[PDB]
Amino acid sequence: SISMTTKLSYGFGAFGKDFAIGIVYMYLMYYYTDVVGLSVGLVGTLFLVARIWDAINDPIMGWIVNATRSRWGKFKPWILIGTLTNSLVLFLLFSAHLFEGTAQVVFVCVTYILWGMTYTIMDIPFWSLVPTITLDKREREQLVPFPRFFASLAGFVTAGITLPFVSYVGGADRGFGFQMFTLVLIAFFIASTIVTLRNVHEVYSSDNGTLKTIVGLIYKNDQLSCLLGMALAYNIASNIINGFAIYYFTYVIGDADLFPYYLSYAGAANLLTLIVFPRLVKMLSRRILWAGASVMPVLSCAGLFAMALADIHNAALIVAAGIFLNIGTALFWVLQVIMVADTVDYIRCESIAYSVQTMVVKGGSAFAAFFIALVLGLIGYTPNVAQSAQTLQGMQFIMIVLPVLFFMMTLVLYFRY
Amino acid sequence: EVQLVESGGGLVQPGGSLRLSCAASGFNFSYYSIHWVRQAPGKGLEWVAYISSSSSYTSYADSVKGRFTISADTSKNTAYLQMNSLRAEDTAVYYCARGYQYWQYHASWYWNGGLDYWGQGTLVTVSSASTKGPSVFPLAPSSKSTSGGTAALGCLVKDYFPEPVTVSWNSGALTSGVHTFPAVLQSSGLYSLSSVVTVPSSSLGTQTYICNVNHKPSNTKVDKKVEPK
Amino acid sequence: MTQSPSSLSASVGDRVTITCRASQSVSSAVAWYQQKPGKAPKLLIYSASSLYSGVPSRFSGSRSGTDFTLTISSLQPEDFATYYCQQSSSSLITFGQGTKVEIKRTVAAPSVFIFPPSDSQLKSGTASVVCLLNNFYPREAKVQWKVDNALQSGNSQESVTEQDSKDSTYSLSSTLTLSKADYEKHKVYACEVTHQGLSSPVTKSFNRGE
Amino acid sequence: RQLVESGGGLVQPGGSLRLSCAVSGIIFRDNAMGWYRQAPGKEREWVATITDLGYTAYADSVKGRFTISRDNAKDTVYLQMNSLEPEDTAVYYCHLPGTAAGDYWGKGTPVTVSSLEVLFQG
Ligand code: NA
């Protein structure tokens, strides 16, 4: 059985992790463009390379964690090291606006790469714990929703709380508040790591545990080929929408701070959909659930763009569209799990299949970031921090309505089967 | 801490039925089996029957098959043994003991678990006689038909139903060589007992001996004096 | 299922082996129980050569060809009791005969005495005579009643006390019962004892008169 | 469902044995299967357990001596035992933890190790 203490600890750890990563995954490109003053192509290339490398370097840390064997175990020391190292790197990451000249770029690149590596170090053992720590059979289906609930909650809280803090502490210096926000994030991160370390214990240990094989496996499982292709498009679309929102709601729409309403508050609908999910699944067939998952985001985007003309930016429009998008994201995220086992049923060949999803996710995120960088650089000058020059609104609109094409492609690929 | 306790002993006339119960506290009741074993008044142990919690597992000895029935309660850890149509030779002491759940299954030329915990056991008597009064008779010390150095005295308690009788000499003080042989069942169904003592020829003629017999079931005393003649 | 030694004699610091034939044509392990008078048996060795928990190591088991054995290397004063085997063939549990373990001591001859009926119990109408044997260690004392040079059989009750605690001796009393009518139809009565420590049988007699 | 256990026998001290707990009636990918051992005048105690993933936990007394393996192809669990000692003589049962409604114990198999009791009469 699983106690409540362990579930709470394993939810708090995930809360800390996502609470650390959200700000970097939302406000980084905006920070560089509108605060530091970097170019656009440089940011695009930096993000592309520094995310592809982090996507491809995951397996190595698996070998390192397998090899480590010492007094404290083989996961706790790595988690403890990663927490502090990543916290210090993150604090240093939001102070690039104190330099100037050639060294300014070098510092940016070095700090970003360090952040990626340290986060990977901190993250791998934390998720490697579950199969070993207290899991015999079917006791994981009860533990799994706990960490993901807090993982979803962290992003909403950060999105709803960020801007007011900087605004209160900012004024003529709009990074000095970012540094303090980073301090708060680090405090929460360290507290969560301490709690999980003190309230998680190890049981059910284990011992003793090619590219040609990979390509053979990919070719053999045609269903597996469709699974990864389906996942990639949705990941890219979601990354585009989540990343570019600040630019859209600062330039195209009147910058009256409807971004928190659009994301943070619809987070509540996300949480409700997640918490009531089993009854909804029992009520309805899986195919219709998948169709709704792929449909709702398109409705949100259609409402957004369609009402973007001849309106005063209806509040009901923004919140409703956000609710639709969050419902779709939560439903698709939960539905992803069931398909992998069915696909793979027909080295280990299951541990290998475990990492392919993460590979695809990170690759899609990097590709989306590069795409945004290039397209934004093409049309106009965003770093101006000035009134939106006309004829750039078309560029921003196409940027933010491109995801619907990826949603369409995912729907077609699924409908094929 | 594991233990078993017996209850239900008493006097039952032939034909009259009876029930004995064995209760245990200290272990899970479904992992074991309960055996009822018999010890005759003066013979070796004899196995009677056994039951495992599963009522489909029961067994009885050949000499008792068809007359004793055994059962147990899952909720309350009790094991009853009801015996009817009793006989004269079913007088004995009954024990209950604990064993293995599947001892028939685990029976090979190298494994034999055995029975580890034994109850104190209860006495069962079968007869058709009511309480009687012991009657005491002296034993005459022969004038010169005894050993010159050693003289002998004794009292004989002839007829009495209930099992226990107490015998003493000179207010229960003298204990030099006194022998009280075990009671023997007469054909009439009443027990007869004898108590003897030895003293030197010097003691005779001046010393006074009295055989005092106490009977618990009925308040009775005799205190029969012994004199040579 | 027969224990070859019906009774045994030994002392302190001796080696004693007790055999169990178990000649039932079936092979099964044997468990050894120790019983003292007025108490419940204790398990000693369940599987041949497997000591039950909390039994001193001086006990040991074995399994010869078509035979079982129990060995005691040193006899403490606590080992004097009876010992039973066990063999759960088919769906039945069967025990053994038992082998009382006695003490060894120097031989002694019995002391014989005879009592005639007292000046009473004839009004009741039954006569009972008793022959007493006292203080003889070896247990093989035989007694025979002789009435007018005639052997009376089937009307005698024999009671023998357990081995003493001070000297390890015995005392055996034989009682003969008769009716009043038949009591006075004969003249001389007697009891004779035969024992392994007696050169010739001993006898004690009395005439019906005073 | 039903659990049937095999192996068992007599081995002198320092020997080795293998016990196979054949299972049926339940999809073999299922709750962890464990082993228990009971001896005369003693209660059941836990020996080892192996989960559906393949992670294994062992009791202190048997640590470093007994090993537990899961085989899906044969639908079986194997307990290898080495350096057996007289204290290890007992009846070994094959527990199927999980599904609290039914634990569904097995009958068990008796294994005894003693100082060279005269061997079988072949
Ligand atoms: Na990584």
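Chain A is numbered as in Swiss-Prot, which gives 2-210, 219-355, 362-432 for the residues shown.
According to its header, the structure was obtained by electron microscopy, 3.3 Å.
Here the Cβ of each residue, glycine as well, is placed from N, Cα and C on the backbone.
Annotated features in Swiss-Prot:
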{"type": "BINDING", "residues": "A:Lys18, A:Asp19, A:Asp124, A:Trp128, A:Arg149", "note": "alpha-D-galactoside binding site"}
{"type": "MUTAGEN", "residues": "A:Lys18 to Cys", "note": "Loss of transporter activity"}
{"type": "MUTAGEN", "residues": "A:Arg52 to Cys", "note": "Retains weak activity with Na(+), Li(+) or H(+)"}
{"type": "MUTAGEN", "residues": "A:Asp55 to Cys", "note": "Alters cation selectivity. Retains a low level of H(+)-coupled melibiose transport, but retains only a weak activity with Na(+) or Li(+)"}
{"type": "MUTAGEN", "residues": "A:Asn58 to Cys", "note": "Alters cation selectivity. Decreases H(+)- and Na(+)-coupled activity, with little effect on Li(+)-coupled melibiose transport"}
{"type": "MUTAGEN", "residues": "A:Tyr120 to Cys", "note": "Loss of transporter activity"}
{"type": "MUTAGEN", "residues": "A:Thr121 to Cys", "note": "Alters cation selectivity. Inhibits H(+)- and Na(+)-coupled activity, with little effect on Li(+)-coupled melibiose transport"}
{"type": "MUTAGEN", "residues": "A:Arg149 to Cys", "note": "Retains weak activity with Na(+), Li(+) or H(+)"}
Length in angstrom of the chain break flanked by A:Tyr355 and A:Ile362 (6 residues not modelled, CA to CA): 16
Shortest C-alpha distance to A:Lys18 (mutagenesis position) - which of the mutagenesis positions A:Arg52, A:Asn58, A:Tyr120, A:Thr121, A:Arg149: A:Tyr120
Neighbouring C-beta atoms (10 Å sphere around the C-beta of A:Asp19 (alpha-D-galactoside binding site)): 20
Spatial reach required of the 8 unmodelled residues, as Cα distance in Å from A:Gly210 to A:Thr219: 17
Recorded positions close to ligand 1 - of A:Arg52, A:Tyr120, A:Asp124, only those whose C-beta is under 6 Å away: none
Pairwise Cα distance maximum in Å, alpha-D-galactoside-binding residues per record: A:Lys18, A:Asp19, A:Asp124, A:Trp128, A:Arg149: 15
Inter-residue Cα distance where the pair is A:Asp19 (alpha-D-galactoside binding site) and A:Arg52 (mutagenesis position), in Å: 17
When distances run from the Cα of A:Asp55 (mutagenesis position) to each of the binding-site residues A:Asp19, A:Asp124, A:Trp128, the nearest one: A:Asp124
Entry from the mutagenesis positions list A:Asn58, A:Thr121 having the most other CB atoms no farther than 10 A: A:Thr121
For the alpha-D-galactoside site built from A:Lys18, A:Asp19, A:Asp124, A:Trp128, A:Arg149, further residues of that chain with CB within 8 A of the site's CB center: A:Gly14, A:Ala15, A:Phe127, A:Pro148, A:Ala152
Cα proximity to A:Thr121 (mutagenesis position), best match among recorded positions A:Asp19, A:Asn58, A:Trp128: A:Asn58
For the mutagenesis positions A:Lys18, A:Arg52, A:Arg149, the one whose C-beta sees the most other C-beta atoms within 10 angstroms: A:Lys18
Separation of alpha carbons, A:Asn58 (mutagenesis position) and A:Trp128 (alpha-D-galactoside binding site) (Å): 16
